[PDB]
Amino acid sequence: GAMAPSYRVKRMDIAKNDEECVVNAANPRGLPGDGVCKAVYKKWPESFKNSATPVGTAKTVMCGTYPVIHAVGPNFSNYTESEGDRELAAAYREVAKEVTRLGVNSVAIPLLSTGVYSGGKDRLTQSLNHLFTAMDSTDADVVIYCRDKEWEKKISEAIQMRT
Ligand SMILES: Oc1ccc2c(c1)OCO2
Ligand SMILES: Oc1ccc2c(c1)OCO2
Ligand SMILES: [Cl-]
Ligand SMILES: [Cl-]
Ligand SMILES: [Cl-]
């Protein structure tokens, strides 16, 4: 575990993280995909061997000894708000199980279902609160990666609010 488990946020490419493992915002079919998933494919292509997994689940594949946790958020284009909310919560619970099993002291994590799976809605608060529900009981240092300067500020404020 970490000596004083923390949450942090950085505005940079998750493919350049400084943590002991990465969560991919994966598609269910293990395809290179777009956005975070494409950056992950370019950096850790070996981790997409037999990475296909259903919505609401996480499947870990090693790239050398570096774990890539493929976490499949719902595409809110296809799911109802209610069923999508349930699957998004579930995907983060499966990430917490994997991070615990791996015995890492730190993890790099994107906000699931906030980009091309967002169904055109701002889901910062929804996705972040599901991340917290899952990860609060873990002792890994969690570092959240985002792209947008206004998102960085809002994520930082939500972390600082609980401290
Ligand atoms: O400020 C940035 C945040 C995320 C990125 C990026 C720049 O390049 C690729 O992903
Ligand atoms: O398009 C992106 C690729 C990598 C990223 C990201 C966006 O935000 C964090 O890391
Ligand atoms: Cl970057
Ligand atoms: Cl997404
Ligand atoms: Cl973002």
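Residue 1 is the first one shown; counting continues down the chain.
Method reported for this entry: X-ray crystallography, 1.6 Å.
Including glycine, each Cβ sits where the backbone N, Cα and C put it.
The ADP-D-ribose binding site annotation in Swiss-Prot covers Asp13, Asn27, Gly35, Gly115, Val116, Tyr117 and rests on experimental evidence. In the three-state DSSP assignment, the secondary structure recorded for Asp13 (mutagenesis position) is coil. Its Cβ placed at the centre, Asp13 (mutagenesis position) has 14 other Cβ atoms within 10 Å.
Among the mutagenesis entries in Swiss-Prot is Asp13 to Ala (Swiss-Prot position 1343), noted as: Partial loss of ADP-ribose 1'' phosphate phosphatase activity.
For the published mutagenesis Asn27 to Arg or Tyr (Swiss-Prot position 1357), Swiss-Prot gives the following note: Almost complete loss of mono-ADP-ribosylhydrolase activity. Around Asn27 (mutagenesis position), the same-chain residues at least 6 positions away in sequence with a Cβ under 8 Å from its Cβ are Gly33, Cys37, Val72.
Under the DSSP three-state reduction, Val36 (mutagenesis position) is assigned to helix. Annotation of the mutagenesis experiment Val36 to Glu or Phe (Swiss-Prot position 1366) in Swiss-Prot: Almost complete loss of mono-ADP-ribosylhydrolase activity.
Among the mutagenesis entries in Swiss-Prot is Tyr117 to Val or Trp (Swiss-Prot position 1447), noted as: Almost complete loss of mono-ADP-ribosylhydrolase activity. All protein chains included, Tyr117 (mutagenesis position) registers 23 other Cβ atoms within 10 Å of its own Cβ.
With a cut-off of 6 Å between Cβ and the nearest atom of ligand 1, the recorded positions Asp13, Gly35, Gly115, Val116, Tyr117 reduce to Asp13. Of all the recorded positions listed (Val36, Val116), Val116 has the fewest other CB atoms within 10 A of its CB. Here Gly35 (ADP-D-ribose binding site) comes close to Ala25, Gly115, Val116: these same-chain residues lie at least six apart in sequence, with C-beta atoms under 8 angstroms from its C-beta. All protein chains included, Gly115 (ADP-D-ribose binding site) registers 16 other Cβ atoms within 10 Å of its own Cβ. By the rule that a residue counts when its Cβ sits under 6 Å from some atom of ligand 4, the recorded positions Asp13, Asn27, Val36, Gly115, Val116, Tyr117 yield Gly115, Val116, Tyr117.
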